[PDB]
Amino acid sequence: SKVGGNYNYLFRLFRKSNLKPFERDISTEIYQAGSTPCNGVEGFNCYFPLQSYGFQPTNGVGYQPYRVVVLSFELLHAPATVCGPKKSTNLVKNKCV
Amino acid sequence: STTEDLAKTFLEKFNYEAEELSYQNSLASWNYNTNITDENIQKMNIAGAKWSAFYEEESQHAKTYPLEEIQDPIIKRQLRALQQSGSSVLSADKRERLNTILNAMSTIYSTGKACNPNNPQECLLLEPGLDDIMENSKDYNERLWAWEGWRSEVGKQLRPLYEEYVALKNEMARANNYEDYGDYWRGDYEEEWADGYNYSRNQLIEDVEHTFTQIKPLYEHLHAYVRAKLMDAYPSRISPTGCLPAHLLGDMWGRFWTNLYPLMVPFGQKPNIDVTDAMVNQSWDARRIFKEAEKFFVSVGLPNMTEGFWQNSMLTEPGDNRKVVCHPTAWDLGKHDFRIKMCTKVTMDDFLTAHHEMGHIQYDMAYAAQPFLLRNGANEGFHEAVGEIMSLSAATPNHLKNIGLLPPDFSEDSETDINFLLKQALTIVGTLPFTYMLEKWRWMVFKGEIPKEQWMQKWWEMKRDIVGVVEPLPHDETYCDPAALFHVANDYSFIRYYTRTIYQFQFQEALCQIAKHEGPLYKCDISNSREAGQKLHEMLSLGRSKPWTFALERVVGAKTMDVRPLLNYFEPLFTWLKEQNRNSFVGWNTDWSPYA
């Protein structure tokens, strides 16, 4: 959050219906709300969802950011170079080992 | 497609943008009365004028939004408060005339002065002088000149102004589908859509009379109390058979009354509780008393408060070039950002006010979990009552000693209670007459049974039966002594003090009995009540969804306010009202007049 008014970043709040697992949604289109048609513009029962942060340093704890990183280890079949670091020790010679 | 989804998304979108606006508006009121700068004033003139723009627009837009095809009932009250037809049904000509009248009175009110007789140089802004003399001393002609003048300049200039305002308000809210301006005001307490607990706009007429005629045997003798509590004052200028003059109001409508009492006193040798010398000796501070309150609320199980609360909350007087008034208040900026203001100085009343605001911290964190447009308590009646329950419990010696103001060697007596009841008797008993006068006059005129030209005259047989005040200089439409105060100079109503008075003892008794306590309702404390603490904290989690009887039956089990506690909780006071009057005249006749 920046001081002079964070009108740079933006929020999204709305969609039409439910969504499948594991996909990216970037919908910004007008939503058709009532019996009257929308034709893709705000008007008779119509709505545009997008809004910006507009963050001033005053916003509260619940609306303060919490960066959530979902480390999605999707398990499939590879040798998977990325498994984990391996350690080692020192060797001693001329002994039952 | 139904309009329920449309209107709920509409109210949520209002929540979003109007919460940007109202968040900066709460912060803007906060700044405005903490910074006085011309660009911030220009913000109040211009940027603050951006506030009133959007609400009316969707008030007009949601007016087109319908009520028929809605399941999920919630939206029904929404549009009734968000269509807000009300005054917009009638003509902008009517509303504009009244509004420009309000602007005129606002300007002339901002510019006002009146001052001394025979010496118009040591002039008296109604702040520092002869008015304070009226209360601290008994200066009769002094309060005369003050109150006579403070209408004679204000009231006369706006008398046709104010009269046209009131009559045309009658016209509008006769056309409002309501009965008059005050039923337009009455539109607060309506509730329905749950079976069994409806409240109408005509049934409220009779029941409060009945509770007031459950006041009246107390009240007519409460009437016979102040009447009698004014006996030892003046033998030569007030005949015992006479009506008492108008300039004993206490205020510009008698909003506070404790004036002739310490002269009438039967036993006043003992001084009040004064520990100021001890504070000077020890020099405690509001920071120390702040964690004192924190750990007292811990003793009933209450947590601390976050960083953003007080990194903008200034707790000390700024002085220098930043001019800020010292009226403490409890504030809220919204969206998990809550802030408070006070001035700091060592006072028991300041400590009690700090406790007032922390009890309020929990007690209006009560309704911070509701959707934005509904964040309130069950109804608006519990508010001024559950606000001061704990503070008035602290007024008793128990908590005031628990905070350490007194040493342990003090033994307990019932004489302390007898003279505390006596002190409340010479202090607080003054306002209820005028309170219920405005309340009942309001309900009749709001149904239409009392006129405006004979307002004073019909309010004379009344007030000679209410609290005893009559003009020695009778008021026709020219001379002028109602509007010398800003409150009813701006036309409000008076139910809340009755609600507080009868509701507070009901809450104390119910908390006592669910906590399994027994005793009188002056001695019915809520301290050390953890097993009802999760009830007391649940007493503060209601919402605004249900009629009041459901909320009562849940929180306490008694669906209605009880006035048997009025007639038998005064059974000791109503008797001390008699016991103090057992050797005094019970009555004071009412036929002589000063000017004849």
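For chain A, we keep the numbers from Swiss-Prot: what you see runs 443-539, in order.
Each residue, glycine too, has its Cβ placed from N, Cα and C.
Record note (Swiss-Prot), mutagenesis A:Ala475 to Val: Increased resistance to neutralizing antibodies. The unchanged residue is displayed. In the three-state DSSP assignment, the secondary structure recorded for A:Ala475 (mutagenesis position) is coil.
Under mutagenesis, Swiss-Prot gives A:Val483 to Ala with this note: Increased resistance to neutralizing antibodies. Residues near A:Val483 (mutagenesis position) in space but far in sequence (CB under 8 A, at least 6 apart, same chain), listed by position: A:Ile472.
With a 10 A radius on its CB, A:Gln493 (mutagenesis position) counts 15 other CB atoms from all the protein chains. Looking at Swiss-Prot, you'll find the mutagenesis A:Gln493 to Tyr noted as follows: Reduced host ACE2-binding affinity in vitro.
For the published mutagenesis A:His519 to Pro, Swiss-Prot gives the following note: Increased resistance to human covalescent sera neutralization. Under DSSP, A:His519 (mutagenesis position) is assigned to coil, being neither helix nor strand in the three-state scheme.
DSSP assigns A:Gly446 (variant position) to coil in the three-state reduction, placing it in neither a helix nor a strand. Looking at Swiss-Prot, the entry for natural variant A:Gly446 to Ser says: In strain: Omicron/BA.1, Omicron/BA.2.75, Omicron/XBB.1.5, Omicron/EG.5.1.
All chains included, 12 other C-beta atoms sit within 10 angstroms of the C-beta of A:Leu452 (variant position). A:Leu452 (variant position) falls within a strand when secondary structure is assigned with DSSP. Swiss-Prot documents A:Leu452 to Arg as a naturally occurring variant and attaches the note In strain: Delta/B.1.617.2, Epsilon/B.1.427/B.1.429, Kappa/B.1.617.1, Lambda/C.37, 19B/501Y, Omicron/BA.4, Omicron/BA.5, Omicron/BQ.1.1; Contributes to cellular immunity evasion and increases infectivity.
Spatially close to A:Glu484 (variant position) yet at least six residues away along the chain are A:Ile472, A:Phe490, judged by Cβ distances under 8 angstroms. In the three-state DSSP scheme, A:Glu484 (variant position) falls into the coil class. As a natural variant entry, A:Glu484 to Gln appears in Swiss-Prot alongside the note: In strain: Kappa/B.1.617.1.
Recorded in Swiss-Prot as a natural variant, A:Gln493 to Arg carries the remark: In strain: Omicron/BA.1, Omicron/BA.2, Omicron/BA.2.12.1.
According to Swiss-Prot, the natural variant A:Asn501 to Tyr carries the following note: In strain: Alpha/B.1.1.7, Beta/B.1.351, Gamma/P.1, Theta/P.3, Mu/B.1.621, 19B/501Y, Omicron/BA.1, Omicron/BA.2, Omicron/BA.2.12.1, Omicron/BA.2.75, Omicron/BA.4, Omicron/BA.5, Omicron/BQ.1.1, Omicron/XBB.1.5, Omicron/EG.5.1; May enhance affinity to human ACE2 receptor. Under the DSSP three-state reduction, A:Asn501 (variant position) is assigned to coil, being neither helix nor strand.
Just so you know, the Cβ of A:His519 (mutagenesis position) picks up 5 other Cβ atoms within 10 Å once every protein chain is counted. Proximity to chain B (Cβ-Cβ distance under 8 Å) holds for the following recorded positions out of A:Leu452, A:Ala475, A:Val483, A:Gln493, A:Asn501, A:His519: A:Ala475, A:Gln493, A:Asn501. Taking the Cβ of A:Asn501 (variant position) as reference, residues of its chain lying under 8 Å away and at least six apart in sequence are, in sequence order, A:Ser443. Counting only same-chain residues at least 6 apart in sequence, those with a Cβ under 8 Å from the Cβ of A:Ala475 (mutagenesis position) are A:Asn487, A:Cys488, A:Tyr489.
Ranking the recorded positions A:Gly446, A:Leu452, A:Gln493 by Cα distance from A:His519 (mutagenesis position) puts A:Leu452 first. A:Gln493 (mutagenesis position) sits 6 Å from A:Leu452 (variant position), taking the CA atoms of both as reference points.
Recorded residues A:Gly446 (variant position) and A:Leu452 (variant position) have their alpha carbons 15 Å apart, per Cα-Cα distance. Around the Cβ of A:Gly446 (variant position), the number of neighbouring Cβ atoms within 10 Å comes to 8.
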